[PDB]
Amino acid sequence: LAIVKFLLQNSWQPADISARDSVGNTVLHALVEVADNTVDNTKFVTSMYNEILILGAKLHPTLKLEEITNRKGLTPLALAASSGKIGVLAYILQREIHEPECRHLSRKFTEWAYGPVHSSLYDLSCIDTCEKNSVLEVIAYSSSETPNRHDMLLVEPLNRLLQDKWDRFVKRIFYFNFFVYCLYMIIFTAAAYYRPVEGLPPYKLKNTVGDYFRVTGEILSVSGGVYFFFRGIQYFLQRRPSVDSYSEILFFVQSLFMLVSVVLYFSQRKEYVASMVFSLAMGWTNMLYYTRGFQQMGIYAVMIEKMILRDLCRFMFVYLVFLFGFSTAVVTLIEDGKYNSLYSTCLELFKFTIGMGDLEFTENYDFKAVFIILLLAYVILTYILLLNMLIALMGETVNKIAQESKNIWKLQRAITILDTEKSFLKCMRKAXXXXXXXXXXX
Amino acid sequence: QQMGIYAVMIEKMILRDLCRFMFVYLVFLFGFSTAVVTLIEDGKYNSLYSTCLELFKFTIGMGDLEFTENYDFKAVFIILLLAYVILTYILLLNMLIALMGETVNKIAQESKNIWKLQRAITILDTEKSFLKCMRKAXXXXXXXXXXX
């Protein structure tokens with residue numbers, strides 16, 4: 001500090017308090033860069049930051065220091081948030097200083113208090129910074145290819161601000177989106193459910209009522225399909241080039257699958273359904289995304305997705321190896337009867353895992369019981385040896401993450417809300433924060 | 001107080017579980033079952049209801065795998081199954097155990113007093129609901145801790 005002071009205050013050459021380094025960073029930017037999220041780190045950066053501002057306002061009052069952008073277009077705050085420097089982010093947004101010349105510097109003020117009671121007011125730059133970035137918006141995206149980034153959004157101003165929108169306008173908006181989506185699903189299934197059997201379909205359609213109703217559905221479903229593809233492409237354009245967004249990746253997959261089906265049908269190839277069936281299944285499951293976040297439903301939604309990302313690579317592969325090895329061992333074993341085919345035998349081996357295992361299904365073959373011991377091991381060995389260790393890791397986390405995660409849903413609502421307003425046409429919307437408070441402390 | 005703990009937990013889970021979970025399972029089963037009905041032209045596995053029921057058995061432990069011969073596109077239906085069978089009972093199951101395990105870090109311990117409330121309500125009502133018949137209506141506790 002003393003040397004910071006002597007640099008800025010000396011008779012010989014006072015430091016230019018707003019100079020930018022090669023990267024565009026000022027002392028406030030550099031301080032943000034030097035934070036490492038440890039408690040004593042925050043503490044020292046936080047008040048040295050404070051000190052710089054106090055000196056800015058004392059010595060050169062006209063200078064709006066916290067507005068100065070580094071090369072990449074980032075204010076100190078926005079850098080903090082881009083690099084998951086959370087303690088400091090919280091410090092910069094939270095701080096209010098009362099001094100002569102104090103008001104220009106301070107982030108927030110407390111308007112009034114009652115013997116009990118307290119009120120806090122927040123500026124708030126992050127919410128209103130539409131033009132380049134919003135503390136939320138950097139936070140809002142949020143790819144969070146890091147554990148730490150999720151933590152930041154929390155309580156101080158951003159977390160409450162997000163909660164506040166949802167009651168006023170946004171949740172009402174979300175339900176209509178969900179309801180609108182739901183009808184799209186009933187229609188896609190309905191046409192698919194009621195599609196005509198006759199071969200070389202249709203070819204051509206529209207006789208009687210039923211024909212008219214089904215045809216509208218088929219057109220409506222494809223049209224429904226285009227919307228995702230168009231929406232999808234825009235997201236690809238925005239976050240290019242980068243799983244940060246599994247739901248985002250999916251919806252696009254489902255829409256595309258529908259498109260392939262449409263491309264095929266006009267072609268009139270018979271299989272095309274192999275495309276429509278996939279498109280229908282992908283859609284209903286994607287219904288899972290929509291609920292978020294109940295906060296009861298939401299927790300359930302997050303966990304399944306996390307496990308699926310984790311589980312298949314570690315586990316789907318290992319199970320495949322155990323099943324693959326044993327199934328191959330069996331095919332060799334049997335001369336004839338269609339259980340020779342790797343595919344039939346492997347499928348027969350799968351049933352043991354489902355709960356439908358047939359044990360010694362096949363009479364055909366040689367060497368008697370060895371095949372059964374071969375089975376007992378695989379049946380004993382893979383579903384069962386494999387299963388115990390698979391439960392255990394979850395149990396060990398279930399020592400922990402479940403508790404860490406719930407905030408994880410919180411991020412999802414924020415991203416959905418942030419996008420709709422941005423993705424809502426940036427239509428007229430709010431753009432003062434304060435929290436009613438009452439703790440004594442008195 | 002042994003039976004009681006068991007009684008409270010099931011009721012709590014049932015209130016919690018069906019809305020979070022019965023609905024999600026229904027969605028996974030509903031989606032895949034619909035995908036299957038589309039797949040099959042004829043044979044009574046076309047009906048949403050028969051096909052969905054066939055899909056349920058996988059969850060029970062009675063799953064038939066490729067039950068139906070009827071249809072088109074071969075193996076895709078099986079992959080369609082493997083996913084659902086792999087995907088829902090199993091992907092769904094792991095996360096469902098885990099939340100309970102996380103609580104089972106905790107609530108079981110908090111709860112037992114929860115039964116306590118139930119006995120109190122039963123007792124309070126019978127006397128009130130017992131005709132407010134003549135009944136007691138001094139408390140002191142024998143004590144001995146030193147503290148000396």
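Indices start at 1 and increase along the chain as displayed.
Header says: electron microscopy, 4.2 Å.
Cβ coordinates are placed from backbone N, Cα and C, and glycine is handled just like the others.
Listed in Swiss-Prot is the mutagenesis experiment A:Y246 to A (Swiss-Prot position 511), annotated as follows: Loss of sensitivity to capsaicin. Following the DSSP three-state reduction, the secondary structure of A:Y246 (mutagenesis position) is helix.
In sequence order, A:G298, A:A301, A:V302, A:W409, A:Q412, A:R413, A:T416 make up the list of same-chain residues 6 or more apart from A:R292 (resiniferatoxin binding site) whose Cβ falls under 8 Å from its Cβ. Under the heading resiniferatoxin binding site, Swiss-Prot lists A:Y246, A:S247, A:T285, A:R292.
According to Swiss-Prot, the mutagenesis experiment A:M282 to L (Swiss-Prot position 547) carries this note: Reduces binding to resiniferatoxin. In sequence order, A:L250, A:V253, A:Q254, A:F257 are the residues of the chain that are 6 or more apart from A:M282 (mutagenesis position) and have a CB within less than 8 Å of its CB.
Of all Cβ atoms in the shown protein chains, 18 besides its own fall within 10 Å of the Cβ of A:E348 (mutagenesis position). Here the residue is the original one, while Swiss-Prot reports the published mutagenesis A:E348 to Q (Swiss-Prot position 636) with the comment Slight modification of pore attributes.
According to Swiss-Prot, the feature Na(+) 1 binding site maps to A:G355, an assignment based on similarity to another entry. In sequence order, the list of same-chain residues 6 or more apart from A:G355 (Na(+) 1 binding site) whose Cβ falls under 8 Å from its Cβ is empty.
If you look up Swiss-Prot, you'll see A:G355 marked as Na(+) 2 binding site, on the strength of similarity to another entry.
The annotation that Swiss-Prot gives for the mutagenesis experiment A:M356 to Y (Swiss-Prot position 644) reads: Slightly modifies channel permeability. Residues within less than 8 Å, Cβ to Cβ, of A:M356 (mutagenesis position) and separated from it by at least 6 positions along the same chain comprise none.
Annotation of the published mutagenesis A:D358 to N (Swiss-Prot position 646) in Swiss-Prot: Strongly reduces the affinity for pore blocker ruthenium red and lowered channel permeability for Mg(2+); the original residue is retained in the structure shown. Sequence-distant neighbours of A:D358 (mutagenesis position) (same chain, 6+ residues apart, CB-CB distance under 8 A): A:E348, A:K351, A:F352.
Summarising the annotation, Swiss-Prot assigns Ca(2+) binding site to A:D358 and lists similarity to another entry as the type of evidence.
Secondary structure at A:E360 (mutagenesis position), as computed by DSSP, is coil. According to Swiss-Prot, the experimentally introduced change A:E360 to Q (Swiss-Prot position 648) is described as follows: Minor modification of pore attributes.
Among the mutagenesis results in Swiss-Prot, A:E363 to Q (Swiss-Prot position 651) has the note: Minor modification of pore attributes. The residue drawn here is the original one. For A:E363 (mutagenesis position), the same-chain residues lying six or more positions away in sequence with a CB closer than 8 A to its CB are A:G337.
Experimental mutagenesis is annotated in Swiss-Prot for A:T416 to A (Swiss-Prot position 704), with the remark: No effect on PMA-induced enhancement of capsaicin-evoked currents but reduces direct activation by PMA.
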Listed binding-site residues (A:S247, A:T285), ranked by Cβ neighbours within 10 Å, top entry:
A:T285
Recorded positions A:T285, A:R292, A:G355, A:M356, A:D358, A:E363: which sit with Cβ under 8 Å of a chain B Cβ?
A:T285, A:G355, A:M356
If the resiniferatoxin binders are A:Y246, A:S247, A:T285, A:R292 per the record, what's the largest distance between their Cα atoms, in Å?
14
According to DSSP, collapsed to three classes, what secondary structure does A:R292 (resiniferatoxin binding site) have?
coil
Distance [Cα-Cα, Å, rounded] between A:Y246 (mutagenesis position) and A:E360 (mutagenesis position):
42
In Å, rounded, how far does the Cα of A:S247 (resiniferatoxin binding site) sit from the Cα of A:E360 (mutagenesis position)?
43
